Protein chains: 2
Amino acid sequence: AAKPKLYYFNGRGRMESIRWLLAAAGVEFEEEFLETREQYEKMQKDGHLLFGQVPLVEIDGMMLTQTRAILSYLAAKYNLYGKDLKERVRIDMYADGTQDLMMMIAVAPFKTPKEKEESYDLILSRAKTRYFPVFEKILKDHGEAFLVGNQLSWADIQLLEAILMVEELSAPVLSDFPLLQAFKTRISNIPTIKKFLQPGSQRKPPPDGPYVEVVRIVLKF
Amino acid sequence: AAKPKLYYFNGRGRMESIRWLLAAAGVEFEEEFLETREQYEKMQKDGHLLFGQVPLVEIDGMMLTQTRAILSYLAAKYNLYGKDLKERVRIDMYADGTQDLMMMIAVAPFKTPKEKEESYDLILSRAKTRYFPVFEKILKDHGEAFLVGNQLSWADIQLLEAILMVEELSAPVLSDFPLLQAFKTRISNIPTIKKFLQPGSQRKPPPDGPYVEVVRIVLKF
Ligand SMILES: CCCCC[C@H]1O[C@@H](O)C[C@@H]1SC[C@H](NC(=O)CC[C@H](N)C(=O)O)C(=O)NCC(=O)O
Ligand SMILES: N[C@@H](CCC(=O)N[C@@H](CS)C(=O)NCC(=O)O)C(=O)O
């Protein structure tokens, strides 16, 4: 058997969504870490990071190096990638949207004070007036627990995380999205999802000052 | 019948990779263009666009809207995604770097002449060391026709488009790379590819003056 080890910084980043999916997959995973600019260089020159970039996930003997390349491998392996091509596309179409949303968030910290300020306000508007109303309707129109084949999917997860991450900025955000709140609590109380959500987990906190710089040092921003 | 009427701009942009995919596949297609913002608004008003963002590509009675997804769907349909999920992912990683490379290029015209030089130099220096040496090494190792396990795959098509995408800046670049020049030829020599590379094909021209100014209008950038 394999013991899923994942290298990346100590924070959200492109490794977060990977953690979630694994947790929900009901899988225990250990993990290394990245702190020094030289640490990068070692494993770099070690010959692992195909295009010389992380995240990286030692699993099945393979060394995955590209984000979405990784997620897709995972989700499919652990049957959360729909069944037929018709549905798998709905997942992806969804995942790309949330991803875009979460992405705007993970990046704003590096921006200048005026920059990150203006981008945050915007994140709310793009979530409230573009990404949330759409998901609310998907739920209302088909009235169901899940999002696609009436079964747990990586789109379900991806959405939850996205909702959580958005409330961390504005808590009363879901104020106008009923079907979602239900979705949130419904999914939150899922066994594997709850465990990962309890104070004891591998889950990481939001982007903090110390983390920003510890990043700009390992990669030389 | 099969009428992939994919809506987008008169330029390369995000669709360009999609076009290449349909091309090699051996699938003809139409493509209504994006001229006035009144189109964008009125179309987005009909709920053709999920999160309100093109590429838009109606196919199989459906109406897809998220790039990475669209490629993933097509590639899978037209049997160009490995033999199992391991090949699928391997391909996915490759397709990611190529898409990364093609991305700073595709956005370049938007910046400013000053940035352009640096960025373009960066692209070259990145492509020459970052990606090409990697691909070359691979082709040598498993020494065979295609990058994957002997069969046209999304990767190959992604690489070729990438190669030529850069040669339109540094014609002599592929010189230091033997296996890449060889791969380049045989792949251009694909029946369906050669026909897509013909002077009469739907293949779009690299970005330009009016193309850089249209988006800033239609999409009010
Ligand atoms: C001109 C083409 C390539 C470079 C610039 C474009 O690429 C995008 O990164 C930004 C721009 S314009 C194209 C832009 N697409 C996106 O921003 C979403 C990308 C997503 N992967 C998708 O499948 O649609 C748009 O459709 N409108 C933006 C807006 O209001 O949401
Ligand atoms: N988008 C690529 C990674 C791109 C990227 O910015 N990754 C950063 C983490 S923020 C990295 O790995 N460092 C850049 C480097 O290799 O110097 C992927 O999906 O694997």
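The residues of chain B that appear here are 2-222 by Swiss-Prot count, in order.
Every residue gets a Cβ built from N, Cα and C, even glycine.
The domain 'GST N-terminal' annotation in Swiss-Prot covers B:3-83.
Sequence-distant contacts (6 or more apart, same chain, Cβ under 8 Å) of B:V55 (glutathione binding site) comprise B:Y8, B:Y9, B:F10, B:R15, B:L35, B:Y41, B:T66. Taken from Swiss-Prot, the feature glutathione binding site applies to B:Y9, B:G53, B:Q54, B:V55, B:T66, B:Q67, B:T68.
For B:85-208, the entry in Swiss-Prot reads domain 'GST C-terminal'. Note on the domain 'GST C-terminal' (B:85-208): DSSP counts are 91 helix, 0 strand, 33 coil.
For the naturally occurring variant B:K115 to P, Swiss-Prot gives the following note: Requires 2 nucleotide substitutions. Residues near B:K115 (variant position) in space but far in sequence (CB under 8 A, at least 6 apart, same chain): none are found.
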Task: For the recorded glutathione site, whose residues are B:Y9, B:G53, B:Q54, B:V55, B:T66, B:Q67, B:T68, find every other residue on that chain with a C-beta no more than 8 angstroms from the centre of their C-beta atoms, and list them by sequence position.
output: B:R15, B:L50, B:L51, B:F52, B:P56, B:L57
- line: For the recorded positions B:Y9, B:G53, B:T66, B:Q67, B:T68, B:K115, proximity to chain A (Cβ under 8 Å) holds for B:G53, B:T66, B:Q67, B:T68
Field: Of B:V55, B:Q67, B:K115, recorded positions neighbouring ligand 1, Cβ under 6 A
entry: B:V55, B:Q67
